[PDB]
Amino acid sequence: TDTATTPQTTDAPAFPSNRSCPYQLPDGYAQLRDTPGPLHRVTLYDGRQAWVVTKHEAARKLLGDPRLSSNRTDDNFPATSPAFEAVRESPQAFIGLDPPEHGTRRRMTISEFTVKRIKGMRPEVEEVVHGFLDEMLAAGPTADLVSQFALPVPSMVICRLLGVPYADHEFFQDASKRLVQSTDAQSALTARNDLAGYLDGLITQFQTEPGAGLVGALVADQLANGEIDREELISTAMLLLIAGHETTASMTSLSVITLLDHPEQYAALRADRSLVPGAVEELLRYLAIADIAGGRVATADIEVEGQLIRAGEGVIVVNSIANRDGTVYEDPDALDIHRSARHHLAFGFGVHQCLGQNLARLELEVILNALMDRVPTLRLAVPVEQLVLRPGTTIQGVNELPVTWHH
Ligand code: HEM
């Protein structure tokens, strides 16, 4: 009987937005990047307004502010998709805890991610990388890099760290994908319960016959001392399993696409492997694949450079936009593997800064060196315009990456 007849411009754009190019900001995010001030209003999928943080130093300050809680079960935590309500209703790992509780659980896992342990993992990582490469190269002239290399490699590595038997990998890889990428709460809740039932059986097995890896250590020590609830152990292992899978696999696939679209830099990298760690840092900054890991809720009023975040408002620290802050990175939208990408926010900042960041850095270095060593002729088997990018409501990446090479 009547429709919207007036101009449709808004000062609270829909958020998140979808990438159209794997290594560029969505058009809407480039606009948010360009507007002065640390904060901007956005509209989430259900109509609720929230703040996004769009500048680098303010992103650090707010991630460091204990008044921005990580409690996903809070009624006002910003949900960016209906699938989030599964997370709001479900038990929480320490990614959803605040101090002091956050520290007591995170410290149960840190021993597996120390610089010294990551170093001792290089033989396993190199062996896993080159083994899946052996298989993919022998299996055809073309391949899907995602299912045949990008995903299995970090899956096997994190399963060894955790004590999760890789014999069950078809089951929990599928459940991990369904949980991270589901668009509705039912699909997400079902995938979470699938993983939870699997991990619960693993825990009882380790109570009968003590097991290897971090789940084995948690069952034998903290669980037996009542220091972690059985439900929390499940959530903790599940967080580590999924983060260990999906993040590195996405960085691998998107780095390959990005590097093949910048052949001069890829060639420089091939010619001087000492550049590989710096290139990994730049690709992390540039691809910034985890904006869904920026959500917070204010438990008190917070003044930010003349703007006010009110208690109970949702805040999303958008690290991809913050990593394109031209006051920190000159010419921020240019890929430069020679630049200083230090201080980037791809792993967050503060007490929740990525537990796995140095494992991810080790994996990505080994992977890039291996692809340059073993498949220097690697190229995409389809044009970039035929690839399909995941939406902005999940970890960025591609679900399929057809590639080919020289026989
Ligand atoms: C591959 C690139 C990766 C990226 C870009 C990434 C990104 C992030 C970000 C931005 C956060 C901060 C979340 C927040 O502030 O709420 C985070 C936390 C976390 N990440 Fe990573 N991650 C990566 C790899 C990994 C890996 C391999 C693991 C292995 C277990 C992992 C485990 C975790 C955990 C457990 C947390 C929660 C830390 C805490 O709450 O104290 N991540 N990650």
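All positions are counted from 1 along the displayed chain.
Cβ atoms are placed via backbone N, Cα and C, with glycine included.
Here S235 (calciol binding site) comes close to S90, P91, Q92, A93, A196: these same-chain residues lie at least six apart in sequence, with C-beta atoms under 8 angstroms from its C-beta. As annotated by Swiss-Prot, calciol binding site applies to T80, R192, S235, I292, with the evidence given as experimental evidence.
One mutagenesis experiment catalogued in Swiss-Prot, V87 to A (Swiss-Prot position 88), is accompanied by this note: Decrease of the hydroxylase activity for both 25-hydroxyivitamin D3 and 1-alpha-hydroxyvitamin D3. Note: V87 (mutagenesis position) has non-local neighbours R72, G96, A188, i.e. same-chain residues 6+ apart with C-beta under 8 A of its own C-beta.
Sequence-distant neighbours of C354 (heme binding site) (same chain, 6+ residues apart, CB-CB distance under 8 A): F347, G348, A360. Marked as heme binding site by Swiss-Prot: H102, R106, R296, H352, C354.
Neighbour density for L179 (mutagenesis position): within 10 A of its CB lie 23 other CB atoms from the protein chains shown. Quoted from Swiss-Prot for the published mutagenesis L179 to A (Swiss-Prot position 180): Decrease of the hydroxylase activity for both 25-hydroxyvitamin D3 and 1-alpha-hydroxyvitamin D3.
In three-state terms derived from DSSP, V180 (mutagenesis position) belongs to a helical segment. According to Swiss-Prot, the experimentally introduced change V180 to A (Swiss-Prot position 181) is described as follows: Decrease of the hydroxylase activity for both 25-hydroxyvitamin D3 and 1-alpha-hydroxyvitamin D3.
In three-state terms derived from DSSP, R192 (mutagenesis position) belongs to a helical segment. Every protein chain considered, the tally of other Cβ atoms within 10 Å of the Cβ of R192 (mutagenesis position) stands at 23. Here Swiss-Prot notes a mutagenesis experiment, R192 to A, Q or K (Swiss-Prot position 193), with the remark: Decrease of the hydroxylase activity.
Per Swiss-Prot, mutagenesis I292 to A (Swiss-Prot position 293) is noted as: Slight increase of the hydroxylase activity. Around the Cβ of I292 (mutagenesis position), the same chain contributes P16, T80, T393, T394, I395, each under 8 angstroms and 6 or more positions distant in sequence.
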Spatial separation of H102 (heme binding site) from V180 (mutagenesis position) - C-alpha basis, Å: 22
Length of the line joining the Cα atoms of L179 (mutagenesis position) and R192 (mutagenesis position), in Å: 6
Length of the line joining the Cα atoms of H352 (heme binding site) and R192 (mutagenesis position), in Å: 22
Residue pair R296 (heme binding site), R192 (mutagenesis position) - Cα distance, angstrom, rounded: 22
Alpha-carbon spacing, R192 (mutagenesis position) to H102 (heme binding site), which is rounded to whole Å: 21
Largest tally of Cβ atoms lying within 10 Å of a Cβ, found at which of the binding-site residues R106, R296: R296
